[PDB]
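Trainee: Take this structure first; my questions come after.
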Amino acid sequence: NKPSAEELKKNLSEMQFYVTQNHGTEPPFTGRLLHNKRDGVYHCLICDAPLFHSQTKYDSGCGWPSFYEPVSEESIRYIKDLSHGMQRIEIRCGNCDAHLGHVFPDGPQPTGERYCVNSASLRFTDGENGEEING
Ligand SMILES: [Zn+2]
């Protein structure tokens, strides 16, 4: 994490702490940014590192914000995840290790990757004016 664990517990909503710090998943189809179509950048809620640009976002129908690639190779950390009786690849913020979601091999071209990401893990910075909203 970029801030102290004390600052996070006091500034994060219960859902945002659960997702980013406790490896939780926000309920499917409830994320604030699920159907956002505005131009801008999705940053890590915790440390504000850029993670995904709006141009890579698409409507997968899977339950959560979906992107086909991150802004850079080093932006994301990949971990084997056996939670929930499944075998998946967990994605975390490469800078602060906040939990983001998972990556799947069923995405569109060119990557063929679906980056499944909790709205609660993201801060969206609007390309029109720099206005920021927490997911
Ligand atoms: Zn981060």
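The numbering of chain A matches Swiss-Prot: 3-137, in order.
Method on record in the header is X-ray crystallography, 1.6 Å.
Keep in mind that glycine also has a Cβ here, set from the backbone N, Cα and C atoms.
For reference, Swiss-Prot lists these features for the protein:
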type     : residues                   : note
DOMAIN   : 7-129                      : domain 'MsrB'
MUTAGEN  : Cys46 to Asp               : Loss of activity; when associated with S-49; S-95 and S-98
BINDING  : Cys46, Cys49, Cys95, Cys98 : Zn(2+) binding site
MUTAGEN  : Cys49 to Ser               : Loss of activity; when associated with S-46; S-95 and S-98
MUTAGEN  : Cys95 to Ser               : Loss of activity; when associated with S-46; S-49 and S-98
MUTAGEN  : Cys98 to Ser               : Loss of activity; when associated with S-46; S-49 and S-95
ACT_SITE : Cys118                     : active site, nucleophile
Trainee: With a 10 Å radius around each C-beta, find which of these recorded positions (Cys49, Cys118) has the fewest other C-beta atoms nearby.
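Mentor: Each of the recorded positions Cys49, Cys118 was scored; lowest Cβ tally within 10 Å is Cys49.
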Trainee: I need the most crowded of these mutagenesis positions: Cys95, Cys98. Count other C-beta atoms within 10 angstroms of each C-beta and give me the top one.
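Mentor: Of the mutagenesis positions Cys95, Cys98, the highest Cβ count within 10 Å belongs to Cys95.
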Trainee: Would you mind sorting out which of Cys46, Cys49, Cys118 (the recorded positions) have a C-alpha within 10 A of the one on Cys95 (mutagenesis position)?
Mentor: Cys46, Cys49
Trainee: So which of the recorded positions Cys49, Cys95, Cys98, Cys118 sit close to ligand 1, that is, with a CB under 6 Å from an atom of it?
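Mentor: Going through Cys49, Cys95, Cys98, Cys118 in sequence order, those close to ligand 1 turn out to be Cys49, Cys95, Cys98.
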Trainee: Neighbour count, 10 Å Cβ-Cβ cut-off, for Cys46 (mutagenesis position): what number do you get?
Mentor: 24
Trainee: Using the Cβ centroid of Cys46, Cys49, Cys95, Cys98 as the reference point for the Zn(2+) site, which residues of the same chain not in that list have Cβ within 8 Å?
Mentor: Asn3, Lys4, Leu47, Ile48, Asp50, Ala51, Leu53, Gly96, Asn97, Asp99, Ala100
Trainee: What does DSSP say about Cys98 (mutagenesis position): helix, strand or coil?
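Mentor: Coil, per DSSP.
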